2 protein chains.
Amino acid sequence: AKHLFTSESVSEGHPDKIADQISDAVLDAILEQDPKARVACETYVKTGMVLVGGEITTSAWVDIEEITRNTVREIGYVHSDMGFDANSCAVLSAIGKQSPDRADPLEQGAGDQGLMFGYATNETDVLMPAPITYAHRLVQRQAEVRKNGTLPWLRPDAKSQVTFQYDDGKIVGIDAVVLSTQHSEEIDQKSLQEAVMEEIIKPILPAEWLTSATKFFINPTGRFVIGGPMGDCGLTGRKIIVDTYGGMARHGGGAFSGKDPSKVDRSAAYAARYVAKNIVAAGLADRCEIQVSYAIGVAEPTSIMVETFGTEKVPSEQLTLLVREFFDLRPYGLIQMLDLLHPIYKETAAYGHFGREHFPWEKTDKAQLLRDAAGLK
Amino acid sequence: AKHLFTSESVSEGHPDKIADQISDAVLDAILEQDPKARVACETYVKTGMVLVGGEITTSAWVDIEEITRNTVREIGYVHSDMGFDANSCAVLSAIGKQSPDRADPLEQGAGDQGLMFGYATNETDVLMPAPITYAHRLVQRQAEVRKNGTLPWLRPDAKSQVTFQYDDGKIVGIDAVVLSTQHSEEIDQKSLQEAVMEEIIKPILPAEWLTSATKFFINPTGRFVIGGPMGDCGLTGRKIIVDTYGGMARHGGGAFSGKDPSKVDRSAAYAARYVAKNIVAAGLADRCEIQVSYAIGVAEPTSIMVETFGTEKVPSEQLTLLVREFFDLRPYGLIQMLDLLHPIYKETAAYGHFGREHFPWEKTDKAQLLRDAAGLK
Ligand SMILES: Nc1ncnc2c1ncn2[C@@H]1O[C@H](COP(=O)(O)OP(=O)(O)O)[C@@H](O)[C@H]1O
Ligand SMILES: Nc1ncnc2c1ncn2[C@@H]1O[C@H](COP(=O)(O)OP(=O)(O)O)[C@@H](O)[C@H]1O
Ligand SMILES: [K+]
Ligand SMILES: [K+]
Ligand SMILES: [K+]
Ligand SMILES: [Mg+2]
Ligand SMILES: [Mg+2]
Ligand SMILES: [Mg+2]
Ligand SMILES: [Mg+2]
């Protein structure tokens, strides 16, 4: 049935994502010195200031003010005219530090309750949904041409959104595409939209998908000149959907950034992506969404649910059998299954946690073994 | 097919929700003096402090420090031993104020891009999903018996989670229920769990749903004595799922609290709940989820999608016909359709935005007219 679906993405330097990137940059910094560190680092940004606020239990010593300024500088906010300068903004920390003091470590219970969901679909190369994939790819391309000299009047803040017409389950094409970019006072609006259309949109959206009818809204109100934290406000854990799957699949509440791996909110979600992506790569289903939940102090998950939406190649009884076998979903088990105690997290914080094959949760190593046990074919 | 699903909720006084309630309390206060005010008030709480941070364009004058302290006092954090005192904590504001300066007001375009989803299901009295409904009802009952003298050793912070076994689409019963409550040093753990079980859980969970097998985890690690902001950290827009539908249905990124009605993130989502709830009350479907999206500076929605999951009583072509007719979904139209410019928002910020019939988006006034035009029956 023809039906349209939308997903947005934002760039590095959109204020919410700045806050994510700072949080995960502090996480990485601590993890580099102490991979067993427990962190929950929440960050807030507003026109003058970055507040980095936290509970951290670690041996490590790390410089919050330095880490912050460097993250704001790579994003590019380095002069008042943009909205925000990494070298003169205020950095404020309010992190509580604690230093450290079951027979099988794997049987350690979950710290905090909750629900996590994970998804895969055979509709892109990366086994991710088409909308959120291209949506991210628009903003990423913007950052690229910004940062490579090509289109250097572009400034950091940018939002993208793409709407896709599907008829059933086939992506038929792109109905509308919207893109808004901060830019210097230097460039005119009409020349801006020539360049966005040539350099950003045309190299990313598949041409077969683009029609005579495709409604493109480039800088629709726009003269987007100041942006980033200037006059807006970013907090970690607000681009929760963008981070995930653009609203194709579901979500339990939870944020990833600034949480070390002991946090099921993060690591359970990462593991869920991995179990689903492996299922689809083995051809056990076309589209798979999984809910796993935990209760505080219990180590086995309180629930698993697989929704293969009528797209199975083996009945869900057998499917849920293999899920709960090939994958250790005890909190410390999934930390092991995916080898998470490593500074790999700042890269996660812009452009989507999933869909980028070089992440431990994006590997399809278990594809065949799943294929086998699920009645080989 | 038997399959389990989970949803969590938290109380007023869980730190994220404190921050929500403060944001919406400032919204209400401004709206009482100036209903056309534009606000985006983001709040952060950590052990000593509340940072209320914002952009506000209004004539009104309102006292942030007073509003804050009063909200923290009704929640109950009024002494250091709890974790946090409303009368001695630090309140810090960083709100930018601006005072004010198409032929049809209704045709005014959307301010910001985005996607919103809304849901209804005939599975509860309130046309909301069973899990998130009971989950909320657990925490609400906790707050009630806390606040009515009955169980007065209870302190503010509490989390609940209920997992439901469904066989297909029938809620069969409650597999597990978990509940964790802050409490005074005064009460013992075992007597605590007698009382939680008698007074909170037993009057809320339907007994027919409770089995010999129902795994109840009351205070599982627990001696939860300090809580609220003490040693944790709350930010508005983190209980995004709880707010909604406990992960039964989808979400675009977006937070509600501290956003005045011009924000589609909020009002479009509210309107979507209303269009779906009306569809289901008219018996046009059993379960209905709707995605509506907007692009900045356009007034008609860029997409509408209805997923009636094989539960229609009329084909989705006709359904999407009636949706886009009976409901004005232009930003100013939905503000009108639901009469939103009123201080009604602090009540929204704990216990769920939906499912509570006395909200303008919970009315089923359009039920019959939808029934009619969708081929009367
Ligand atoms: N001292 C600490 N060190 C590291 N992480 C912590 C510490 N205190 C809090 N956290 C954890 O980090 C997580 C981030 O908070 P959050 O997910 O917001 O809780 P909730 O999901 O209930 O809102 C918490 O679940 C909490 O267990
Ligand atoms: N001065 C202002 N007055 C009121 N609301 C504002 C003002 N500045 C920002 N806001 C609005 O409040 C909304 C809340 O921010 P947010 O939803 O986080 O943007 P995004 O969805 O891109 O993250 C913004 O979409 C923005 O349009
Ligand atoms: K969020
Ligand atoms: K965090
Ligand atoms: K807000
Ligand atoms: Mg935001
Ligand atoms: Mg969480
Ligand atoms: Mg939180
Ligand atoms: Mg938004």
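Just so it is clear, chain B uses Swiss-Prot numbers, and the residues here are 2-102, 109-384, in order.
If you're wondering, the header gives X-ray crystallography, 2.8 Å.
Cβ from N, Cα, C; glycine included.
What Swiss-Prot records for B:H15, B:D164, B:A165, B:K166, B:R230, B:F231, B:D239, B:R245, B:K246, B:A262, B:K266 is ATP binding site. Every protein chain considered, the tally of other Cβ atoms within 10 Å of the Cβ of B:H15 (mutagenesis position) stands at 27.
Feature annotation from Swiss-Prot assigns Mg(2+) binding site to B:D17; the stated evidence is experimental evidence. Sequence-distant contacts of B:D17 (mutagenesis position), defined as residues of its own chain at least six apart whose C-beta falls under 8 angstroms from its C-beta, comprise B:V11, B:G241, B:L242, B:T243, B:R245, B:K246.
Under the heading K(+) binding site, Swiss-Prot lists B:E43, citing experimental evidence as support. Annotation for B:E43 (mutagenesis position): same-chain Cβ neighbours under 8 Å, separated by at least 6 residues, are B:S24, B:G54, B:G55, B:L242, B:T243, B:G244, B:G265. DSSP assigns B:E43 (mutagenesis position) to a strand.
The Cβ of B:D239 (mutagenesis position) has 19 neighbouring Cβ atoms from other residues within 10 Å, across all protein chains displayed. Under the heading L-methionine binding site, Swiss-Prot lists B:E56, B:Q99, B:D239, B:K270.
Mutagenesis annotation in Swiss-Prot: B:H15 to N, described as Loss of activity; the structure shown retains the original residue.
For the mutagenesis experiment B:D17 to N or A, the note given by Swiss-Prot reads: Loss of activity.
For the mutagenesis result B:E43 to Q, the note given in Swiss-Prot is Nearly abolishes enzyme activity. Abolishes stimulation of enzyme activity by potassium.
Cβ neighbours of B:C90 (mutagenesis position) (same chain, under 8 Å, six or more residues apart in sequence): B:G49, B:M50, B:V51, B:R70, B:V73. Quoted from Swiss-Prot for the published mutagenesis B:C90 to A or S: Decrease in the homotetramer formation capability. Enhanced thermal stability.
For B:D119 (mutagenesis position), the same-chain residues 6+ apart in sequence whose C-beta sits under 8 angstroms from its C-beta are B:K270, B:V271, B:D272, B:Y301, B:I303. Quoted from Swiss-Prot, the note on the mutagenesis of B:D119 to N is: Decrease of both AdoMet synthesis and AdoMet-activated tripolyphosphate hydrolysis.
One entry in Swiss-Prot concerns the mutagenesis experiment B:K166 to M. Its note says: Decrease in AdoMet synthesis. When other Cβ atoms within 10 Å of the Cβ of B:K166 (mutagenesis position) are tallied across all protein chains shown, the result is 25. DSSP assigns B:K166 (mutagenesis position) to a strand segment in the three-state reduction.
Quoted from Swiss-Prot, the note on mutagenesis experiment B:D239 to N is: Decrease in AdoMet synthesis. Secondary structure at B:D239 (mutagenesis position), as computed by DSSP, is coil.
On its own chain, B:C240 (mutagenesis position) has B:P16, B:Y45, B:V46, B:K47 as residues at least 6 apart in sequence with a Cβ closer than 8 Å to its own Cβ. What Swiss-Prot notes for the published mutagenesis of B:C240 to A is this: Decrease in AdoMet synthesis.
What Swiss-Prot notes for the published mutagenesis of B:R245 to H or L is this: Loss of activity. Following the DSSP three-state reduction, the secondary structure of B:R245 (mutagenesis position) is coil.
For the published mutagenesis B:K246 to M, Swiss-Prot gives the following note: Loss of activity. Modification in protein conformation. B:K246 (mutagenesis position): 25 other CB atoms within 10 A of its CB, across all protein chains.
Taken residue by residue with DSSP, B:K266 (mutagenesis position) is part of a strand. B:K266 (mutagenesis position) counts 25 other C-beta atoms within 10 Å of its own C-beta, drawing on all protein chains shown. Where Swiss-Prot documents B:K266 to M as a mutagenesis experiment, the accompanying text is: Unstable; trace activity.
The mutagenesis experiment B:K270 to M is recorded by Swiss-Prot, whose note states: Decrease in activity. Taking all protein chains in view, 22 other C-beta atoms sit within 10 angstroms of the C-beta of B:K270 (mutagenesis position).
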Near chain A, which of the recorded positions B:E56, B:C90, B:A165, B:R230, B:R245, B:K246 can you find when the cut-off is a Cβ distance under 8 Å?
-> B:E56, B:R245, B:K246
Can you tell me how far the Cα of B:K166 (mutagenesis position) sits from the Cα of B:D239 (mutagenesis position), in Å?
-> 14
B:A165 (ATP binding site) to B:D239 (mutagenesis position) - Cα separation in whole Å | 13
Taking only the CA atoms, the spacing between B:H15 (mutagenesis position) and B:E56 (L-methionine binding site), expressed in whole angstrom, is 25
May I ask for the distance between B:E56 (L-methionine binding site) and B:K266 (mutagenesis position), taken between their Cα atoms and rounded to an integer number of Å?
-> 10
Determine the recorded positions, out of B:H15, B:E43, B:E56, B:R230, B:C240, lying near ligand 8 in the sense that the CB is under 6 Å from one of its atoms, and give them in sequence order.
-> none
Quick tally, other C-beta within 10 angstroms, B:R230, B:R245; top of the recorded positions is B:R245
Just need one number: Cα of B:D102 to Cα of B:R109, in Å, whole number, across 6 unmodelled residues.
-> 16
